[PDB]
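Accompanying notes for the structure given below.
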Amino acid sequence: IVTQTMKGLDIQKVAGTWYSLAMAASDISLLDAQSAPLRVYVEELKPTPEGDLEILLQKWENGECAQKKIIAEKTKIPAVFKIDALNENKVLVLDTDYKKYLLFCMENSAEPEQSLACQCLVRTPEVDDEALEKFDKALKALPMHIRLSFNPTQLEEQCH
Ligand SMILES: [Ca+2]
């Protein structure tokens, strides 16, 4: 598939607060503009005891910086999950040290290469150079055509 995904992943570790530091999409249109249909801002990851992952985020739709709730259900491979929101159905965890940074992608199995959007999340509202280093290292192999990194000030702001 599209993954170079994480092996030996404990989902329960990723629990708590997260900030969208950086994001990137094959199709420019999806991340282009604030209102773009995959311009989502992760707030918190709440992994359920079932082994699934609930994901809390902000998306700009109509005027307000709305806040949605997506549940990524566990598949065969621990590092891949089944969502059904934002016209995506897959969530791939590429890498994470749990403590600082977490790299992941969203894509539609239907059209991966047009649907693929990948975010560098961080634990602290501070642009970590280590996180971005490993993020861009992963994105070299990917066919990304838009790339967005934010600043601590943005990361605290609402649709930051
Ligand atoms: Ca559950």
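Using Swiss-Prot numbers, chain A covers 18-177, in order.
Per the header of the entry, the method used was X-ray crystallography, 2.3 Å.
Using the three backbone atoms N, Cα and C, a Cβ is placed for every residue, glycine included.
For the naturally occurring variant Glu61 to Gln, Swiss-Prot gives the following note: In variant D. The number of other Cβ atoms within 10 Å of the Cβ belonging to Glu61 (variant position), over all protein chains shown, comes to 12.
In Swiss-Prot, a natural variant is listed as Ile72 to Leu, annotated with the note In variant W. Annotation note: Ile72 (variant position) sits in a strand segment as assigned by DSSP. Taking a C-beta cut-off of under 8 angstroms and a sequence separation of 6 or more, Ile72 (variant position) has the following same-chain neighbours: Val59, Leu62, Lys63, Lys86, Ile87, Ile88, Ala89, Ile100, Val108.
Spatially close to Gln75 (variant position) yet at least six residues away along the chain are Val57, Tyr58, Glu60, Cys82, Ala83, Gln84, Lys85, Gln175, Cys176, judged by Cβ distances under 8 angstroms. Among the natural variants in Swiss-Prot, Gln75 to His has the note: In variant C; found only in the Jersey breed. The residue drawn here is the original one.
The note that Swiss-Prot attaches to the natural variant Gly80 to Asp is: In variant A. Around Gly80 (variant position), there are no C-beta neighbours below 8 angstroms that are at least 6 residues distant in the chain.
In Swiss-Prot, a natural variant is listed as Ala134 to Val, annotated with the note In variant A. Around the Cβ of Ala134 (variant position), the number of neighbouring Cβ atoms within 10 Å comes to 24.
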Between the Cα atoms of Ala134 (variant position) and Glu61 (variant position), find the distance and write it as a whole number of Å.
18
